Amino acid sequence: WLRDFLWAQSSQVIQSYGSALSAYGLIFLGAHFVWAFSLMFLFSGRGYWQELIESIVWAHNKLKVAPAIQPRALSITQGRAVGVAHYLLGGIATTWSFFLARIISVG
Amino acid sequence: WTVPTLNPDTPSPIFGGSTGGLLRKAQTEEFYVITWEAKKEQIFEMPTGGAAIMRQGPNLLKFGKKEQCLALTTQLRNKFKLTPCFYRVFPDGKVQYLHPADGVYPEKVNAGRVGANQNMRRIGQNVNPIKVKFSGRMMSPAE
Amino acid sequence: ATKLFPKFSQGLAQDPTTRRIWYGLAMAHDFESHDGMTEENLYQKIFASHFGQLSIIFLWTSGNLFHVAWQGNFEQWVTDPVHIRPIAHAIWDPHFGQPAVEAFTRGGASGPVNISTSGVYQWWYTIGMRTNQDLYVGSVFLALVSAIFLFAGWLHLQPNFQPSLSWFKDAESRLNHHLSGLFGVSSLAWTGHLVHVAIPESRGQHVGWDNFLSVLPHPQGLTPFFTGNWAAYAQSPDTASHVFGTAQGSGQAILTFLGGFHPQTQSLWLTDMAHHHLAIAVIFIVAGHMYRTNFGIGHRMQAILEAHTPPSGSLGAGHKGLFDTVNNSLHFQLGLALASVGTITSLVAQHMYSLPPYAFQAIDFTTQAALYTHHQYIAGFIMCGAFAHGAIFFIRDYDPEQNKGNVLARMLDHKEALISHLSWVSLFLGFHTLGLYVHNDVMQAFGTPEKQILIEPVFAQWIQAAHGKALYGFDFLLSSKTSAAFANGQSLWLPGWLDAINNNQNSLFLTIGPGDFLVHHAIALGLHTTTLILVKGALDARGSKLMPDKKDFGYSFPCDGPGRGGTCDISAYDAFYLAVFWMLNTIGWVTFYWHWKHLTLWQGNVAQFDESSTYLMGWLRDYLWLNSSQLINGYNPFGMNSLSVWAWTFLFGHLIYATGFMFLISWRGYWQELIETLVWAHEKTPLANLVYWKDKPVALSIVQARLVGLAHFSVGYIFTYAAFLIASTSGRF
Amino acid sequence: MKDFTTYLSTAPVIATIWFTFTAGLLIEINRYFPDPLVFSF
Amino acid sequence: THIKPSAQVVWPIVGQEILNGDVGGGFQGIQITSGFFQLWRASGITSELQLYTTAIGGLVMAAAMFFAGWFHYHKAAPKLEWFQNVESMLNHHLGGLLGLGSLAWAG
Amino acid sequence: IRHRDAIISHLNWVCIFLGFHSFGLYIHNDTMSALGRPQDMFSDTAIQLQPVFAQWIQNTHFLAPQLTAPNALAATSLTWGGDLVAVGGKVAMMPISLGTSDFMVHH
Amino acid sequence: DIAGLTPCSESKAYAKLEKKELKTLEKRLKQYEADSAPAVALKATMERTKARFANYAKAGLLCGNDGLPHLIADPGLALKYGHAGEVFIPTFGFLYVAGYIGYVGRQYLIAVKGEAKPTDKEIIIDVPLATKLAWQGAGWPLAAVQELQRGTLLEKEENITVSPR
Ligand code: CLA
Ligand code: CLA
Ligand code: CLA
Ligand code: CLA
Ligand code: CLA
Ligand code: CLA
Ligand SMILES: CC1=C(/C=C/C(C)=C/C=C/C(C)=C/C=C/C=C(C)/C=C/C=C(C)/C=C/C2=C(C)CCCC2(C)C)C(C)(C)CCC1
Ligand SMILES: CC1=C(/C=C/C(C)=C/C=C/C(C)=C/C=C/C=C(C)/C=C/C=C(C)/C=C/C2=C(C)CCCC2(C)C)C(C)(C)CCC1
Ligand SMILES: CC1=C(C/C=C(\C)CCC[C@H](C)CCC[C@H](C)CCCC(C)C)C(=O)c2ccccc2C1=O
């Protein structure tokens, strides 16, 4: 499945640059981006980002640009939801780009 | 008030059987028994799973974990307004009373229960972990 | 009841669950969290553990030597070292098929063997070894050395030899000795070896134990040394017609200053290596006579630190109180050591490829790739551990009252500025590097490669031209023929240095373009973000606004509950944890850049990198997709070849990485209820409830499964890239 | 329609309007000045 | 059998006119994969005007649905005992929705 | 809810059983073909796991118009078997064979 | 000839790339009619390509061995050899706008701090105030340096820090 499906049938999506299907290659790469971006939310936890955020809020307070709506890290449930959303979006869109770029050319 | 002795003659609610009941922990280490006197027959919710019918009068119920007994305790206290009291039973027959350990429920004062594990300082007045280093076991500065 | 395995922790030995086993496997070397541990006993157990690590290292080198001597072809490799492959060891796999035995029979062997990519062949050939007997003897000697170190570790655990605590806290004599003897006399003896053995063996003359008291390293022995006529030792260097290992164009000098590369090995001369280690030896021996010992002269480091307080207290109390801070803290010294070791491991990597020391290296491409990727990933892990132990210092060893006003407290006083500025740098670099890469991607997609943001790295090119690379025409310092830096070193290193740096066939100061610009800025992104995470964890190790009592919970604790909005991955341990991902990504970018630049150099196709590396579909297609062609065809339904092991390993790492995803995304509480169901199933299944556990099945804890997912992740990352590297480089070359 | 104009003053509607305006401005700039790689004019 | 189904034209703004591929029929656009052309041929459309009026009918029906939501919330909203007539809802969704709908589509 | 433990325990066991006997087959083939033992793989050639039930159903629906659906002129799909329909040179639909690979992927 | 780069006006790979792209577009063009929408579109794209290449070659860009224009980020090398409008001038062209955005945001925040419910003027934008500040913030460098010189740009250490500062 690596060789003869995911590597062989990927020749149409990664060489689509400069052609009509180039947007498919773009959404290939961007979907690979979003999928991996999801891993920032799935592998991590809120308590790190709250402390990073408050060290940033210190810099905003120092320059008198701290917002009235207090910046919080996303909920735990929200972190998992964002992560699964970006994961599904990126993976499904990677598959979408790969499928369509392959099959519009060879089919 | 005095510590009540567990009555084994107390009947149990009408339950049709589950799979969330007792395990080998009951036979080996410990299990728990919760009792309460009901005014009517009410279908309550078992913490193990499924619904059982409590009996009019006293009831008794076995559980493998104290959290189960206190879950049912808050359910019977909040939804049915009862006053249950549970124990800890050991397989050798030793019974240990647990929840209203003074007679009244722990959120209410009793005028004579002793304060334990109370640090009389502020949480920021705790020492640094360098001062409690090499105290034998790994020890928190709260001690 | 109470168990026996965690002898070092009685709280774990009373655990009725499977958590005892894991946490005892993972608290074994945290000696300061042991039961009944004192500081002196801590230092002593660490002394013995260092002895054990030394013994293990030396046994490891002995095993490499032994297997190269036994199952390798070293006597054959020294004959034709540009066309014979290095054999690591032989394979006895009863699972092999006949095609696999037919396929792993490489390098002139009589059976299946593994092609060495560790470079030990080139190293051992450079330092004077030409025989399998030499490596056999070296293996025996290093195993005896390992035995000696093991016996010493047992010995210095004995009552009359158990060192005192102050002996460990004695830093001035340890530093003096580890600078003079361990560093400079070791370099002196290595220069003695080079001069006596390695250089004459490179000049064809065999010099072994049996004749090194009977032959001379120089035709005028030691007369030039004791009469100050030291240039006589740079008399007749090796010519450019020299061939390594024989006496064709040999030369008689032993301490030259030629610079550059040997023309036949494309590696450094052994003669300026000897002069190098000689100068290093003298400098380290003079440096080792600095600190105060039992002889009345020297420095006391506490005095240097306490005297180094600037006026205006721009540093606060200066370094007052830092001597007792570093001396009484093992995590501080460990973090400094890991910082320095990782930085010099990065130096080893960045220099061993451009200035390749070992003969017939730079022509073994897979060896170069493996060595660089290896030492870079080692450096990344070591540098992450540095900050991790800095955090553990802040928690376990830091005293705010003994560091009252010094630089180390001044860090914690302005920690928010450090974290926020590191965050700004990371944010800017990521925004802009990704933006430029996506822009070039879109321009390639829209058929217009001429609209890319191709920024010429003129700063690094200016540096290279200052080093004498005339490709860019800055004509600045060493490329300027009419300069002072050029005219002064012309009787010295310069001729070879410029012949080696203006040659575009070696890795010495490769020419760079906008792809190099973009990927160096990606490297900056990774470094700054990794150190952001790590520095943040170290500084907020003691407290945050979400948790100001974090020091009271230790280094690695799971969380502070769902309260106060949520406190998941709030420890410093989890900051290190999240930084390991960004480190693996940083080093992956680094090694991708290295491997592709060198795959295009070795194939003569640097134009492919100069064109495709400016956009990320170039990196995907022309690097990852293109160079995977032989790897994944290592085995097909038609058959297999020697790359099948690397294909299987590739898929192996792809499995392990993804398996770490399981411990990384799914968290404990789904699995604990699953295991509750399985406990019911086992207790109620007939003929199987007869068999019962002694340790209660529980799910992996939070911190534990974090570590486990990180380990599966790192192992899969590393194995996948190692397989890809070795297979895409060994498949071509 | 004080409440309706308050609604249009909300964060997402104002962001939609402002980014629609910004994107349209950049788009019309890139139409009337195609392929602006450098500042030559 | 020769012309690629396309129904999305891209504006020529920043170079994305390369996405207007040579699909066929003297056309330049994005080759759609939703299968609307086959569905329309199977419906017997054979004219772009019928698609135009179907679009206008769809917009009319959309406005009708939104008017219906506003009505059945703000003007005349049903009681709980109306929703709870699942017997009627099933009888109707089976006779008229899926029965009469299939009958009309058969017609 | 009273016997959810039995439910989930048997479901867990079947998930483990299927994971092993469906993916470890792929791992076994990877290990065999990597070791150079293609006669030890799970293939249509070495160790056949033929999907005989689905093959029988294919043949039962291919022969359906002859016996069990006499008023049908042909089968519902050409995927059961028989002749292919090719339109415009391209294959519209043709019989689909199932072998060991299909067994493994279905599992 | 800064870093060995050839100017794009005399670069050969640059011209080869122009010819390649135009050859691709005319290859697409030959399958269409004289005056059709695809033909006019491809002709317009060819003209845009020709104008783009001409304008990049006119602007004095430096091209590499690949024929692609390479930008010069160094001021001093850009100001000397006439490449300031590549990275250097657009640098300040960006920074004006970016500090303008940031200063308008800062001014809006400081403005809504004083109100009764300051958080509701952040989910619901006070568009009058926002537009007034967005118009009067065009002098953000002068006002920013004047707020900096008075000491009223930076908050004192009333900032919320942590237990170990
Ligand atoms: C972050 C990195 C980055 C950078 C530096 C650039 C830079 C650029 N891109 Mg790339 N791009 C990026 C990321 C990036 N992009 C990403 C991530 C994508 C994928 C979405 C793209 C996709 C992309 C495409 C598809 C195209 C570009 C284009 C461009 C160019 C645009 C020039 C322009 O619009 O002139 C604008 C010039 C100005 C002077 C406007 C400045 C802003 C204001 C208006 C100035 C103020 C004046 C005045 C006071 C305003 C009046 C006030 C008003 C309220 C009335 C420039 C080279 C175009 C191009 O040709 O590139 C060569 C192009 O076609 N980019
Ligand atoms: C001359 C006397 C002397 C010597 C030789 C040593 C030597 C050593 N001591 Mg000892 N020590 C001494 C005096 C001395 N010490 C004194 C006086 C004290 C008390 C005051 C101590 C107290 C002490 C403690 C408490 C410990 C040691 C330890 C060690 C070991 C350091 C670990 C190691 O192997 O890294 C040596 C590594 C290097 C030399 C490499 C660095 C050199 C350069 C910079 C690296 C780059 C080039 C590289 C070498 C190239 C490699 C190429 C190729 C070969 C691969 C080493 C064996 C530690 C140990 O291992 O315990 C057993 C330890 O825990 N020492
Ligand atoms: C000279 C180097 C050095 C030294 C002496 C120490 C020493 C110590 N470290 Mg530090 N550390 C180091 C390097 C070092 N570390 C590096 C390089 C890193 C970054 C990777 C860290 C990161 C780190 C953290 C984050 C923590 C420590 C901790 C500790 C302490 C206990 C270690 C422990 O739990 O043992 C037991 C450790 C293990 C059993 C390791 C788990 C297994 C590893 C991941 C290997 C798995 C690989 C796998 C088997 C490969 C299979 C391959 C196969 C599939 C083919 C101890 C003081 C801990 C501590 O002090 O607690 C407060 C702690 O929390 N260290
Ligand atoms: C592809 C995956 C990926 C990406 C993009 C990032 C990105 C980032 N991480 Mg990392 N991270 C990842 C995986 C990833 N991470 C993983 C797997 C882990 C392990 C859990 C971590 C752990 C980690 C830690 C521990 C930290 C970070 C930090 C950061 C930030 C670094 C600053 C930076 O470069 O800003 C540049 C930002 C980007 C490149 C991403 C934004 C993308 C574009 C530019 C935004 C706009 C797109 C578009 C217009 C919007 C469309 C949305 C909508 C309209 C549809 C940045 C957001 C650090 C941080 O927060 O410091 C600031 C930090 O402390 N991350
Ligand atoms: C313009 C006419 C109008 C007006 C003034 C109101 C006014 C009101 N409605 Mg009514 N309503 C209307 C039309 C109207 N409705 C219609 C047409 C429907 C049918 C859908 C409803 C259905 C309805 C329900 C079911 C409810 C209300 C409620 C309300 C109250 C507050 C609603 C609110 O917060 O709106 C602000 C909300 C919006 C602007 C959301 C609009 C969502 C639209 C319909 C869909 C857009 C989706 C979009 C395509 C997604 C794009 C994705 C993006 C990322 C690109 C208020 C009394 C609520 C109420 O009484 O609670 C007390 C309530 O529960 N309304
Ligand atoms: C490649 C990644 C990977 C792998 C191998 C697994 C594996 C598994 N998951 Mg996990 N999971 C993953 C990613 C992965 N998951 C991710 C990314 C998520 C998203 C969060 C999840 C979420 C998740 C949930 C939510 C659940 C699982 C479950 C399962 C199990 C079901 C299959 C099974 O038991 O078959 C048997 C095992 C395998 C197929 C694994 C491969 C082993 C092969 C066959 C070789 C065996 C080696 C053999 C013993 C030789 C040993 C050698 C010796 C030297 C040690 C299994 C342990 C389920 C579970 O535990 O309940 C059943 C479950 O409920 N997983
Ligand atoms: C957390 C912490 C820690 C850790 C930390 C770390 C880890 C750090 C690192 C750091 C690092 C890692 C650093 C690095 C640095 C570097 C440097 C500083 C460099 C320098 C350089 C130079 C100076 C150069 C010079 C020169 C040149 C330029 C070239 C040529 C030659 C010469 C020499 C001239 C500890 C434990 C301590 C504790 C506390 C806190
Ligand atoms: C799935 C889906 C879809 C589609 C769907 C469809 C297309 C459906 C259809 C449906 C239908 C198509 C329906 C129909 C219906 C109809 C009706 C409902 C009618 C009625 C009528 C009536 C009611 C009448 C009556 C009468 C008359 C008038 C005659 C005489 C008698 C009587 C009275 C009876 C889509 C993809 C888009 C999206 C997703 C989902
Ligand atoms: C990155 C990350 C964060 C930090 C993400 C931050 C808090 C929010 C991300 C961006 C927000 C949405 C700001 C974007 C801008 C605002 C919408 C306001 C608009 C202002 C202008 C840009 C228009 C978490 O809080 C988290 C929590 C639990 C598990 C994983 C994670 C996690 O991975």
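We number chain A the way Swiss-Prot does; in order, the residues shown are 645-751.
Structure method, as recorded: electron microscopy, 3.2 Å.
Using the three backbone atoms N, Cα and C, a Cβ is placed for every residue, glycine included.
Database features (Swiss-Prot):
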MUTAGEN   A:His676 to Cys  No PSI detected
MUTAGEN   A:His676 to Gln  Impairment of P700 function. More severe; when associated with 'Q-656' in PsaB
MUTAGEN   A:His676 to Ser  Accumulates approximately 50% PSI
MUTAGEN   A:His676 to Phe or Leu  Loss of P700 function
BINDING   A:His676  chlorophyll a' binding site
BINDING   A:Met684, A:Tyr692  chlorophyll a binding site
MUTAGEN   A:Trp693 to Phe  Unable to photoaccumulate an electron on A1
BINDING   A:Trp693  phylloquinone binding site
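When the Cα of A:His676 (mutagenesis position) is compared against those of the recorded positions A:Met684, A:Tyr692, A:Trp693, the shortest separation belongs to A:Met684.
Annotation for the recorded positions A:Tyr692, A:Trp693: lowest Cβ count within 10 Å of the residue's own Cβ, A:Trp693. A:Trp693 (mutagenesis position) sits 11 Å from A:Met684 (chlorophyll a binding site), taking the CA atoms of both as reference points. The Cβ neighbour count for A:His676 (mutagenesis position), using a 10 Å radius over every protein chain in view, is 17. According to DSSP, A:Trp693 (mutagenesis position) sits within a helical segment. The local packing around A:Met684 (chlorophyll a binding site), expressed as other Cβ atoms within 10 Å of its Cβ over all shown chains, amounts to 16.
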